[PDB]
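Structure record follows, encoded as structure tokens.
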There are 2 protein chains.
Amino acid sequence: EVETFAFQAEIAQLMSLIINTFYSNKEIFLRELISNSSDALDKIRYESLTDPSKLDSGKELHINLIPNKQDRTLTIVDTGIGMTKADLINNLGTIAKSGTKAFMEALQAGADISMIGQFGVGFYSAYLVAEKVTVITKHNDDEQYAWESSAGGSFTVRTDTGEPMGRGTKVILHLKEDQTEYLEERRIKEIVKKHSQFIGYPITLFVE
Amino acid sequence: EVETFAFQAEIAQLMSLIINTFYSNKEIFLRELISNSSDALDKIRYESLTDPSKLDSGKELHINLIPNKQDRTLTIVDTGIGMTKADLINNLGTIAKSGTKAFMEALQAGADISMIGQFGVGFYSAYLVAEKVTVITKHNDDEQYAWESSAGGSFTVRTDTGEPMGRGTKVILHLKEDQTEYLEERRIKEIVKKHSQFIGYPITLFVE
Ligand SMILES: CCNC(=O)c1noc(-c2cc(Cl)c(O)cc2O)c1-c1ccc(OC)cc1
Ligand SMILES: CCNC(=O)c1noc(-c2cc(Cl)c(O)cc2O)c1-c1ccc(OC)cc1
Ligand SMILES: [Mg+2]
Ligand SMILES: [Mg+2]
Ligand SMILES: [Mg+2]
Ligand SMILES: [Mg+2]
């Protein structure tokens, strides 16, 4: 059922830095995850140009933002290419080891945490606002898997028999108690407008 | 020997817009091409994490900038994943049709040409400074090919028997007569520092 893995030392250090550093501009997490969704959406679009059957699992290319105040969750859903189990394990398809090295060298030369995505590890900025993150994903060449981590040096991977998606990625942010502003419609809309206004795919903000 | 192709109507319109629009901040072309090199370098690195033999064609992951005043060329070379012939034909591995649509809609809502890379078509910004662009490329799963275009609605593709590279992409910018400042060491260095200072791979500026 549930497999447990250790984060590579560099990734664990990245996550601790993200968790323990004083850094007020937390809102950038949303731009980073929307950007990842957009990169995955680009990939399925590109593949479908030479093979339209890659879209049998879903033709609509889009991003949904789903706040749930009762569950204290902000969920980001895309219909991008999705990840294989192998991808999930290999730091969610990132070059996380080398990217972390460059990121921390940059923080040495006056970078700040908002620049995290320039190093291919924008995903981990989720830990600015979330105590636990769940990544549900479905790639055309594999089954649906759930990745999960509350940090602390380990993550899990299981097959997901919960709600089939067809194709793409769902990121569920179980928010820290003092970060509930990211569930407020007005705040989400402000953030999307500020940082994600030219994204090439529809972004739908769900109502509660 | 030489195959000739028509650009898709949207790409041809993109290139004309790039060529004919008054836009002083031309220097951004270099950041866009360095960014593409960095994305291709990420890809070969990622693949090599699960298969180290992907690096038999070259272990060093880097970017070279080669100005040649006599030839009036600025050449950008990377050891990234490279492109197949199919990739070259399909708008150099870009989602150029949809990306152009989004780019032009953005230019309607107060974007400017410097934001071109947000729409996955940063390559075409080469035409800000170049009258002709040649793309030599070698992917592990194919032979070495040369793509070439002086715009005007068409491009060529040939097999390249010229100097084998091993793996990666070489972009040769045959510069417009009034854009020779991009061959000056001081100017190249200024531009790299301004826009490409946190790139995760060595950038070597060649001396003449
Ligand atoms: C191997 C082919 N699959 C993908 O590239 C992919 N599919 O899905 C995602 C993805 C990842 C994350 Cl963390 C998201 O928040 C949203 C996504 O769509 C990705 C993805 C996007 C970006 C990325 O690094 C910048 C790595 C992975
Ligand atoms: C299909 C797998 N190959 C690649 O992705 C690839 N290999 O090579 C390049 C590339 C392209 C360009 Cl236009 C460059 O200036 C530099 C490159 O390395 C690319 C490339 C980089 C970026 C891109 O779109 C943003 C498309 C293609
Ligand atoms: Mg790495
Ligand atoms: Mg919660
Ligand atoms: Mg397209
Ligand atoms: Mg020339």
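Note that chain B carries Swiss-Prot numbering, so the residues on display, from first to last, are 16-223.
The header says X-ray crystallography, 1.9 Å.
Every residue gets a Cβ built from N, Cα and C, even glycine.
B:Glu47 to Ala appears in Swiss-Prot as a mutagenesis experiment; the accompanying note says: Strong ATP-binding. Strong interaction with HSF1, HIF1A, ERBB2, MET, KEAP1 and RHOBTB2. No effect on interaction with TSC1. Here the residue is the original one, while Swiss-Prot reports the published mutagenesis B:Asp93 to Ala with the comment Impaired ATP-binding. Strong interaction with HIF1A, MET, KEAP1 and RHOBTB2. Loss of interaction with HSF1 and ERBB2. Los of interaction with TSC1. According to Swiss-Prot, the mutagenesis experiment B:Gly97 to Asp carries the following note: Abolishes ATPase activity.
For the pair B:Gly97 (mutagenesis position) and B:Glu47 (mutagenesis position), the Cα-Cα distance reads 16 Å. Applying an 8 A CB threshold to same-chain residues 6+ apart, the list for B:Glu47 (mutagenesis position) reads B:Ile131, B:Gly132, B:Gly137, B:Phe138, B:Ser140, B:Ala141. For B:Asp93 (mutagenesis position), the number of other Cβ atoms no farther than 10 Å from its own Cβ, over all displayed protein chains, is 28.
In the three-state DSSP scheme, B:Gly97 (mutagenesis position) falls into the coil class. Under the three-state DSSP scheme, B:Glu47 (mutagenesis position) falls in the helix class.
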